[PDB]
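Accompanying notes for the structure given below.
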Amino acid sequence: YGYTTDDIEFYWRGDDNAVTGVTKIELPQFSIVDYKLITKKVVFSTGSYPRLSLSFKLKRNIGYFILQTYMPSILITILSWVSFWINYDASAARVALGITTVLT
Amino acid sequence: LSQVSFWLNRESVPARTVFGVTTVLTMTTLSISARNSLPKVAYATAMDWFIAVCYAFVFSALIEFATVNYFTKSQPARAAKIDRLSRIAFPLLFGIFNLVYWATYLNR
Amino acid sequence: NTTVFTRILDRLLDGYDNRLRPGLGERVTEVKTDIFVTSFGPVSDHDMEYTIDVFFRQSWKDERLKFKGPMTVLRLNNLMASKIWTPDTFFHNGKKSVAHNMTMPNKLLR
Amino acid sequence: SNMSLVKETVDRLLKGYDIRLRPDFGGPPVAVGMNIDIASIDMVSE
Ligand SMILES: *[C@@H]1O[C@H](CO)[C@@H](O[C@@H]2O[C@H](CO)[C@@H](O[C@@H]3O[C@H](CO)[C@@H](O)[C@H](O)[C@@H]3O)[C@H](O)[C@H]2NC(C)=O)[C@H](O)[C@H]1NC(C)=O
Ligand SMILES: *[C@@H]1O[C@H](CO)[C@@H](O[C@@H]2O[C@H](CO)[C@@H](O[C@@H]3O[C@H](CO)[C@@H](O)[C@H](O)[C@@H]3O)[C@H](O)[C@H]2NC(C)=O)[C@H](O)[C@H]1NC(C)=O
């Protein structure tokens with residue numbers, strides 16, 4: 001915060017083994033794909049300050065959503081398709097189908 | 001409730017269809033309601049297997065009323081045979097499924 | 001060296017009263033402010049509030065802190081700012097503002 | 001004793017120590033090497 005780049009210098013110690021414990025992180029939804037360590041010198045109206053950046057790349061797992069939100073909609077569409085095997089004389093059955101499906 | 005539909009009159013189209021469509025809507029809203037309890041894990045729990053098997057049974061009873069209604073007025077003998085069969089097949093397979101499931105998940 | 005600079009600082013704070021604004025008798029203090037919005041936070045529509053993360057800069061003229069040494073600007077620590085007079089700027093409509101203390105007090109004094 | 005020797009050393013170190021001034025206050029910048037040992041990433045809220 002206070003010290004410009006002519007008063008302090010930030011650098012990762014090891015430059016690749018600086019950040020440890022990333023391959024042991026177990027997230028319930030995401031999954032760490034990659035991490036990077038960067039070294040910059042940002043410029044504000046009060047000077048140029050050093051900066052380090054630790055960056056992750058989280059890829060979201062799709063099992064939970066396939067389980068929760070894709071399958072119910074897919075099966076509701078399959079149910080809606082049933083309205084075609086019923087004879088076209090049935091006026092209540094088919095309507096029931098299409099309307100319950102829409103609302104759901 | 002989805003298995004009672006088999007024993008309803010074979011001519012009552014409007015009743016058996018409401019049975020099917022509801023039992024499915026109920027299973028869906030209950031598969032989202034029960035799912036609303038657990039965190040967002042990326043695997044399938046045991047309750048989710050039970051719910052999937054029940055959802056299968058329901059959609060088989062539905063598909064079976066649909067088959068009967070598509071075979072009636074053409075071969076009513078085949079329709080009567082499959083109805084008189086499903087009425088027994090379904091209960092026994094759901095009983096043995098419950099037995100296997102509780103036995104395999106209460107022993108661990 | 002660092003003893004010349006310790007002596008400069010101790011000469012600055014020797015005989016300083018932080019309860020008196022600079023130029024208490026014959027002057028009106030002129031605080032030149034400035035803001036740098038690092039991130040415009042999410043506008044909460046329910047509470048009719050909004051969050052904003054700023055670099056609030058102020059700059060006045062204190063004649064009791066004149067020195068003469070090798071350096072021109074003393075980029076001091078944020079703990080010197082509590083021994084001098086600093087304007088008590090408050091936000092007329094702020095609800096719950098926080099000043100960050102990670103890892104040290106996020107302040108500056110030149 | 002060793003304990004008294006260490007205490008004397010520490011008292012000598014912290015005596016005449018100016019916290020307002022960084023190391024090398026009138027010279028080159030100081031080099032601060034960083035390490036991070038990430039224990040956990042708790043929640044990623046959308
Ligand atoms: C995640 O997002 C960040 C933010 O964009 C990415 O950081 C970027 O990483 C690339 C490659 O590491 C940097 O490129 C570098 O540019 C400098 C410019 O001089 C050059 O010297 C280097 O050799 C390299 O080409 C880029 O600057 C950097 N962006 C910022 C804003 O720092 C990151 O790569 C993304 N991925 C991960 C896994 O974090
Ligand atoms: C924000 O961070 C700063 C620095 O990390 C904290 O300053 C520290 O505050 C504590 C207590 O307020 C100080 O300890 C005190 O020391 C005196 C001796 O001078 C002692 O008599 C007291 O009983 C107490 O132990 C500590 O010295 C001080 N450190 C610095 C570097 O200023 C501050 O408390 C933090 N504020 C919040 C709200 O977290």
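Numbering starts at 1 and runs along the chain as it is shown here.
Looking at the header, which is where the method is noted, we find electron microscopy, 3.0 Å.
Heads up, the Cβ atoms here are built off N, Cα and C, so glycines get one too.
Here Swiss-Prot flags B:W7 as 3alpha-hydroxy-5alpha-pregnan-11,20-dione binding site. Under a cutoff of 8 A between CB atoms, and with a sequence separation of 6+ in the same chain, the neighbours of B:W7 (mutagenesis position) are B:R87.
Under the three-state DSSP scheme, B:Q3 (mutagenesis position) falls in the coil class. Here the residue is the original one, while Swiss-Prot reports the published mutagenesis B:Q3 to L (Swiss-Prot position 269) with the comment Reduced potentiation and activation by the agonist alphaxalone.
What Swiss-Prot says about the mutagenesis result for B:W7 to L (Swiss-Prot position 273) is this: Completely abolishes potentiation and activation by the agonist alphaxalone.
While the structure shown retains the original residue, Swiss-Prot records the mutagenesis experiment B:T67 to A (Swiss-Prot position 333) with this note: Reduced potentiation and activation by the agonist alphaxalone. B:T67 (mutagenesis position) falls within a helical segment according to DSSP.
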Which same-chain residues, if any, lie at least 6 apart from B:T67 (mutagenesis position) yet have Cβ under 8 Å of it: B:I82
